[PDB]
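J.: The following block contains the structure, expressed as structure tokens.
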Amino acid sequence: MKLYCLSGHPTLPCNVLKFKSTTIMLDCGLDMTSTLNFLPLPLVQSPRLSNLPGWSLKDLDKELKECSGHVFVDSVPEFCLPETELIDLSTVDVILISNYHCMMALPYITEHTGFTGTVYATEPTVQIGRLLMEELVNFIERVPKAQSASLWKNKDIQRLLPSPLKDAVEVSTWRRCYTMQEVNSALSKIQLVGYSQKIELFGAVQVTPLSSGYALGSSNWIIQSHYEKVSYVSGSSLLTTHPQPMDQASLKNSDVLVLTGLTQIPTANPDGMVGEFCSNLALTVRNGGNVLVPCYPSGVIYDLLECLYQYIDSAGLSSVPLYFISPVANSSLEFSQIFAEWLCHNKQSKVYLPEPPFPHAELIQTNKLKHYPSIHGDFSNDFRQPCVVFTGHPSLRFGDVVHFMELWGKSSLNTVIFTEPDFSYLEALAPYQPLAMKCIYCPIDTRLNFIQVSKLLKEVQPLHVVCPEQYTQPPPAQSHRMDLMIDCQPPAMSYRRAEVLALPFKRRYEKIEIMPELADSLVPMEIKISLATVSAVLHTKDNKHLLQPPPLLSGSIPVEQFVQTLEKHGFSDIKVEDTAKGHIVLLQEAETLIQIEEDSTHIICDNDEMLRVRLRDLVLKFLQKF
Amino acid sequence: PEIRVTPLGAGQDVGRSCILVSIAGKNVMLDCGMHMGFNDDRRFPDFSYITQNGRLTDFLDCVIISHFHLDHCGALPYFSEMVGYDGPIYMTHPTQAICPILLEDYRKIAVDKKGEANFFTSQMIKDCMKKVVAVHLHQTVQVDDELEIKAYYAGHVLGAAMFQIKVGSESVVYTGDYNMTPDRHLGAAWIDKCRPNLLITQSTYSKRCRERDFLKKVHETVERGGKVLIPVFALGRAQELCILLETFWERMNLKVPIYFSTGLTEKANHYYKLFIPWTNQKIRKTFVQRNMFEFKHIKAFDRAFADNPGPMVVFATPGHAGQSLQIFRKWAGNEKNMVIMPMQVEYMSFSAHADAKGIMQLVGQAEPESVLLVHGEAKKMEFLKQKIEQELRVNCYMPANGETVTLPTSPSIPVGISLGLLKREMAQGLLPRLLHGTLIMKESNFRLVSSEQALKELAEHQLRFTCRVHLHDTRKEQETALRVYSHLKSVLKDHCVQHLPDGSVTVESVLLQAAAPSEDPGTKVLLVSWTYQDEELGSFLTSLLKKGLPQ
Amino acid sequence: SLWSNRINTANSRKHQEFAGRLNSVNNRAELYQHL
Ligand SMILES: [Zn+2]
Ligand SMILES: [Zn+2]
């Protein structure tokens, strides 16, 4: 009935649903955009950052450093956590991981808040999430930096600071990176469940994940209570993507729907963007330059490299090498390979044959695709100048991407591409603004766009829809494109950060079970429809109400038939009179009185056994059991 | 409410497993096995049993397969294609990967016996399996409007699974081959407290010590330089032995060779390394470090029986004249050229199927009200049934091949309850009172509704009985009422903690108030109203009071 | 009764049958009768 929303991010939800005698935490959703304000963490300390100027402070300039008219925090990057203090996280019992992206910041909730419940997810999400968490922890800990700037977080300084920092919300809630020990602690509490696996919570609530189709392992959850269903929508894809195709039928007849994970910059067509990116790298290689592609080890690099090898085979530009650098690069590729059941029908048909699903294994065997754990790990010896590099974090605040783009920042011949629709690349390039490097922002967003989700809603027609207020408004970039506007015949209310919402659904009936003897106790009688009444003791265990054996009476008796029966019965002293306030008859057979009055009825019966038996028989002749 | 079960084949023996069940008029095909040695075309079940000719899809709408073993899926091709069937078939994905090549190899072996006149074809096997629908582990797929299929991990072989069938309150579980004892490369069977109506299981029947002895013998042979091979046809046991030998050599750090000959082994290795999640936890964890199925102890060329013997471990899969049968000619001929199969010979075979203790553990865990025994020796299942009767006093069955078993079942009636009534009931239960019941037949459903809520149907003309209890005593009214209140509150064990302003005391739902008579001053009469459930208790209490009081 | 009517509804949900169960006496069934 009550929905609590903690994260104000559109694509990184953190919501808590209070559902009957249970409460569900929906997703963690670490907000990575906070790190963009901080200074990047180079693998090798660059001279530029050391000689970078500070910034004026009335109250002591070492706290902050400024580049290109934008002040940056010269300290370790910190992450914006969801507003977890709104609800006591110890109370909640279940966490429903939707995808490896949404499960980020799970260590914070599991460890710091004292949460002691259970967590659920799919196996590819757990594995890829482990990879991402360990790789980001490795990036933070490779070159440790002190927490040397804290006073800047004060609201007074924030007001004194310009817009790129003043826009930040809940800076005080920002936190430093967790450690791998905390990651091991958090992942101990997780439980693995596959697609379309019903899970019962305390015999009261059924929860099931369904294939979202966005990335392998990524799932969309539903919550059911037989007479009440709540459906949660996350990042989903209807396109010809590698994972198992998105399921649409199961979400039908849903009372309340929660919408999350829509595309950032929805105007972009992913296929055209991939083709343009292929063209850009092709012309870069033709000019003799080098292409840097910061991206996760997630599905985006997988389908990107698929289309990429296909394109270069078409163009015959296979001479240059492929370099994918990450601490979990080999593990990510092999995990993608083995998880073949979670992929689409084409991949399942391929793996029915002995061949593996993806073809980059053939490249690895023929050595046409190469990957290394890091730069120092023999990649330096095997590195060649004309090449394309995928590495580092797409936030550009850490990872090997920092060193790579610092190396190639000066030369205009080289190129850098952007493919992750999760950050404003202008902000990302702000700490590295004075460069001749050619930057192209061509994000690929495989999630559902506004028209696709609108089509989904028109096909499903849920009673109510819940989503962040960002969707309810047009994007700030356009602010005029009314086509990119979620349309719903219901009001489709929304929310902001730390906004509590009350569900409109108020269904007031749950399930119960009955054993056959109680069912046989009824003796229905025709009226026009059947009528019945019973009386059983209520037994409940584990929120499972049961009825087993250890009612009102509606004896509508017509006046004329009753008079006929009474006359036929042969009782003496029968008097019939018609007077005001209804008909009143005085019977002296047993000092009985029968009164008929509008909106009232009184029944008199003596304690004589024979008279009681006759009255019971007379009532039973015209008794309706209801 | 009736359950219809009539398995044919393996009910009192091993092989030709085929269990036909119609739980609620929905025919479910749980297994389609075979048994070698039936040269009289008795390998497959009797397709005419469903009906002489006709479309199988008309009668059957669901088909289930346990695992790739021929005793569980051998008769699938001819039954599906030759008889004619295109209906839904559900089985696990690794089983779908392992099954076709095994069936094709068996078909080729049958061709070598020249009994292929009325046997399978490669093209029809491909057509049927291309039409088969895969299933994931624990995938609660709703195959019908009311029928759903849920699979559970078995661990007998890679891809083996046990299926939980549920429709309404009904519940049927069929497992086939499983094992509580975990394998060196597989996990043990696990299932929740499903407590199904019926359970179908197998009755067929120092693992680490045996592994130590086998490893020590192989180590002694290779250290001595002797050449010994392991002729084994089972894929699961072969892969387990390969993993065990590979990790043993890696731990010992020595570089002795070990290879495997048949390309079917290579195909099985490819399928195994592809399907990591259906294996032991060590495999899953070590996958992070590197692939474990890949090792320097790889494939075998052997110069076609001309590479000489040595400290070698080799695997051959004859059958019975298949594979490189010339391996025996090249080797043997002396005591040093040892050949060990299940100069000496020992039984290195590992019991993939668990013993009776595993079956006892599984039935104790699930605890069904009825059990069904198939796929084992007659003596074994009789002894196991007797032990079950002795230990648990839980109903069991020993159906023969073709024996029809019928089980009664209790179909729970799903209805809804008004929230206020349930809230009141829970409040009363928290801190003897029984709840009424009033339901109205609805369109394809039934709903319960409270008396106050039932009045919303308007009409609702309420009629209430008011019996009169007559007493003859000269004592006054109010003092007698107070005495009656004290007596009742003493008898009722302080169940009354409420009062009414007009000197009235109420228990449960009966009102006791003082009212004057109509016209007669010489007699005192009061009016009391109650329902039937209250009427019986009131009559009993009045009779008890009239039996004797200090009057 | 309500149970009686409900069981009739459940029984009314019927479909095809097999000739061998109809022919089955002593429960055990005959396979490959020609053989
Ligand atoms: Zn088996
Ligand atoms: Zn088996």
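Following Swiss-Prot, chain A residues are numbered 1-59, 64-532, 535-556, 583-658, in order.
Just so it is clear, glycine is given a Cβ too, placed from its N, Cα and C backbone atoms.
Straight out of Swiss-Prot:
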type	residues	note
BINDING	A:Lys2, A:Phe19, A:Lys510, A:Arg511	1D-myo-inositol hexakisphosphate binding site
MUTAGEN	A:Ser283 to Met	Abolished interaction with BRAT1
MUTAGEN	A:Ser283 to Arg	Decreased interaction with INTS11 and BRAT1
MUTAGEN	A:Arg644 to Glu	Abolished interaction with INTS11
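Could you place these features in context, so I can see how deep they sit and what lies close by?
T.: Annotation for A:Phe19 (1D-myo-inositol hexakisphosphate binding site): same-chain Cβ neighbours under 8 Å, separated by at least 6 residues, are A:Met1, A:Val209, A:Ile227, A:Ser229, A:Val234. Reduced to three states, the DSSP call for A:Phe19 (1D-myo-inositol hexakisphosphate binding site) is strand.
Counting every protein chain shown, the Cβ of A:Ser283 (mutagenesis position) has 13 other Cβ atoms within 10 Å.
In the three-state DSSP reading, A:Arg644 (mutagenesis position) counts as helix.
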J.: List the Cα distance (Å, whole number) between A:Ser283 (mutagenesis position) and A:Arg644 (mutagenesis position).
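T.: Here the two Cα atoms are 99 Å apart.
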J.: Restricting to the record's 1D-myo-inositol hexakisphosphate-binding residues (A:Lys2, A:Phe19, A:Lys510, A:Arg511), give me the longest CA-CA distance in Å as a whole number.
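T.: Largest pairwise Cα separation, rounded: 13 Å.
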J.: According to DSSP, collapsed to three classes, what secondary structure does A:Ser283 (mutagenesis position) have?
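T.: Looking at the DSSP assignment, A:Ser283 (mutagenesis position) belongs to a helix.
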J.: Count, for each of the recorded positions A:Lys510, A:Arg511, A:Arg644, the other C-beta atoms lying within 10 angstroms of its own C-beta, and report the residue with the smallest count.
T.: A:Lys510
J.: Expressed to the nearest Å, what is the distance separating A:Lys2 (1D-myo-inositol hexakisphosphate binding site) and A:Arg644 (mutagenesis position) at their Cα atoms?
T.: 55
J.: Which are the residues of the chain, A:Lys2, A:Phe19, A:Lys510, A:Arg511 excluded, whose CB is within 8 A of where the CB atoms of the 1D-myo-inositol hexakisphosphate site average out, their centroid?
T.: A:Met1, A:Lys20, A:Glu232, A:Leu507, A:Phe509
J.: Could you state the whole-number distance in Å separating the C-alpha atoms of A:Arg511 (1D-myo-inositol hexakisphosphate binding site) and A:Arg644 (mutagenesis position)?
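T.: With distance taken Cα to Cα, A:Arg644 (mutagenesis position) is 45 Å from A:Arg511 (1D-myo-inositol hexakisphosphate binding site).
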J.: For A:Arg644 (mutagenesis position) and A:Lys510 (1D-myo-inositol hexakisphosphate binding site), what Cα-Cα distance in Å is obtained after rounding to a whole number?
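T.: Here the two Cα atoms lie 47 Å apart.
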